[PDB]
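Here the structure comes first, spelled out in structure tokens, and everything after it is commentary.
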Protein chains: 2
Amino acid sequence: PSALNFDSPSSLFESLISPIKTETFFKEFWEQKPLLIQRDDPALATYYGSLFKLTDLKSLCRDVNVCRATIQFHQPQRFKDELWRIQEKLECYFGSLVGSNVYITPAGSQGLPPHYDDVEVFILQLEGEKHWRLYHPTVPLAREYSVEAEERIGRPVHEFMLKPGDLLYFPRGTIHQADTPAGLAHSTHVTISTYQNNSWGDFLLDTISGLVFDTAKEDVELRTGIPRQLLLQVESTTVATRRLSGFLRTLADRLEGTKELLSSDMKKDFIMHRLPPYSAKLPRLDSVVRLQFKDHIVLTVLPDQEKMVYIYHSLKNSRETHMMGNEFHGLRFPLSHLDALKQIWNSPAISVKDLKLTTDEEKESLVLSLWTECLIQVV
Amino acid sequence: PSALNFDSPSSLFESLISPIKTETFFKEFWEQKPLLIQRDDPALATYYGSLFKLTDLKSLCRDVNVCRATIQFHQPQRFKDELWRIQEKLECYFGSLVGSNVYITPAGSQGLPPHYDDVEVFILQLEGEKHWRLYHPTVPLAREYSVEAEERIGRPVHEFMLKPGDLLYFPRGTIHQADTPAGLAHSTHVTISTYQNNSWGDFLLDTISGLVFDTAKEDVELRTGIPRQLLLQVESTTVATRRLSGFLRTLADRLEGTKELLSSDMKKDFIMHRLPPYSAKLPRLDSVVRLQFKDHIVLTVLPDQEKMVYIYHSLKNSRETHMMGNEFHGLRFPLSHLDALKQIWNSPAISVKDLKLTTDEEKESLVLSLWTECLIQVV
Ligand SMILES: O=C(O)CCC(=O)C(=O)O
Ligand SMILES: O=C(O)CCC(=O)C(=O)O
Ligand code: NI
Ligand code: NI
Ligand code: NI
Ligand code: NI
């Protein structure tokens, strides 16, 4: 029960934070307060120790980093399978990119100075022990990374010692600092982070375009031009703001009677950069098929590059470049197939004929396209 | 009085639409209805005929185009000085890009089919005569260009014959079509268009980022994360919309007590692409200086590339590439100089000492920087 169960994405997250119940996690901890899970499991401790060892550093020696005294290995999932398998499922579960960093510090040495990150972290102690001290956030759910002055963080709210097998979680903004106790053993943990720039402010901005565009199609006021030279001014004018206020309110109202939101980049960016699935009968129109690798698929309606249904998937993504950000697989379809696509999605199973399409050739053609992209499966 | 007065941008627009008064224009015509200005001025007619001749086509023969029967020369201001001088001032006046196209059609031949443009046009008859027919807009102040079916445009609302010296204006969305009367003479006019994508919907979207960012800095709710897998869904959820509605309303309210709006790209794009000014004593701290080429300057506060005052100008822009869009001059300053910058702007004159800056070296240094960029002038 303490071992990681990779059956499903949700089954994995359950085991990762075991014995804490997921229901409890999201209810009292997630994006609220830190959660220390000290364990007593020799097996899990040994498992954890396999995720990344000091020696793994030499075997693989931008990849690493040194902070005066602390060695940081970036995105180990590009080489370590177990982690790739872990973070992959985490991405499916959270629906957000999930990267990780490894921190290695020698005995008796301090680590990075007091600071707070801009992501949700999941710390796993792999080797040795680390002295942690968490402080109250100066910026709850902070959006950017920052270091703070000791004269500002106040006094620790929670202090502890992590050892192999333990797991530490805390929301973005949580000020922290750690050091390796004097002695012989060095410390080694990996920090699995997610939910970066995945707030409502990001969602609002990632959907406001489609809203304005759809609304302006019926409100001539939005289609009206701006004052002359407005862009040449050095200071905004009350009218302009007053005007924009009404427009925001109009948008608001229209939204209530809305059921569609368009992702300008969020969806695309996620699928485009996420990890590929851990990978270490031909359909007829009489067949019964269903989506596979759903947690790796995404769809939206965008211009041709008129408006067509686009299917983006990450089955062909590179794990060697995950999160390194040093650089579009899918399918294009006419709106007429949208509903059909939505049927396939929700339906746990479905017959090719039941597709709400015009003719059987396209009824088949479609499922045949999806099949070549490894998205469809026959029963 | 009918001749074009290039003293100032505003003096030019006045002469362009002469004898119509600008006050009348913006009050009853601009973005409202078409305005036909038939004239009787042999001088102006001859002037107009110089702006672009059939022969100018050969002298310069993506540049041209042929539509079955109609020849379209694109962006003539890249070679014709008078036009460059005209459109430049128009850009200063409108604060929006101002491009132009030339249409040449032989006698007795129809032109493009019925359609409506997505820009504010200013048609100038240069040679010959053209039979015009305007129809009611099917999409008032349309945002995109489109052709319409004769079975839809209804019956002409205004019909006329343009001849050298005349000027025709109509807002975007105004359906139209023209043909060259049978005979000997061909038609030649230039269409000066502006205000493309310069609506409130564009402004809202071009400023919403800075608003959310500034608001989220005090509203933790905006900083809160989105539901898991929200980006993996195929259909929005009432909650999400309801949520976004409140956020829009919050933004609205905050705006009322706001006095600052940030341009994400609008300003930058304008200066970056506009035309350069028509171009065919060293300052001391005791000097009295004032901005020159103001209508060609713009400022905003953006990340370093922390937040610094950026000055962008178009004095070094290429007229040969204007509006061809087949591809950043300015200065960087610390916020501490912003107010000083704003002083220089509003002030019709000002002494270097009066700059609200810390020390005299920077009081001078600043004005010296601006001076090398050709922005400052001494009295
Ligand atoms: O190990 C350390 O010194 C601290 C690492 C850290 O800041 C983190 O895991 O977020
Ligand atoms: O000259 C023509 O045939 C029509 C040109 C046109 O559509 C325009 O000037 O907007
Ligand atoms: Ni950290
Ligand atoms: Ni310690
Ligand atoms: Ni037209
Ligand atoms: Ni005719």
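Note that chain B carries Swiss-Prot numbering, so the residues on display, from first to last, are 30-90, 98-104, 133-344, 356-380, 388-409, 414-465.
So this one's X-ray crystallography, 2.8 Å, going by the header.
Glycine too: its Cβ is placed from the backbone N, Cα and C atoms.
Under the heading Fe cation binding site, Swiss-Prot lists B:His179, B:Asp181, B:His240. DSSP assigns B:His240 (Fe cation binding site) to a strand.
Among the features that Swiss-Prot reports, domain 'JmjC' is placed at B:139-271.
Cβ contacts within 10 Å of B:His179 (mutagenesis position), excluding its own Cβ and spanning all protein chains shown: 13. According to DSSP, B:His179 (mutagenesis position) sits within a strand segment. Where Swiss-Prot documents B:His179 to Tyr as a mutagenesis experiment, the accompanying text is: Abolishes demethylase activity.
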Just need one number: Cα of B:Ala344 to Cα of B:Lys356, in Å, whole number, across 11 unmodelled residues. 23
Counting only residues 6+ away in sequence within the same chain, which have a CB under 8 Å from the CB of B:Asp181 (Fe cation binding site)? B:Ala206, B:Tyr209, B:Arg236, B:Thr238, B:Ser257
Under DSSP, the domain 'JmjC' (B:139-271) has how many residues in helix, strand and coil? 27 helix, 49 strand, 57 coil
Alpha-carbon spacing, B:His179 (mutagenesis position) to B:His240 (Fe cation binding site), which is rounded to whole Å: 6
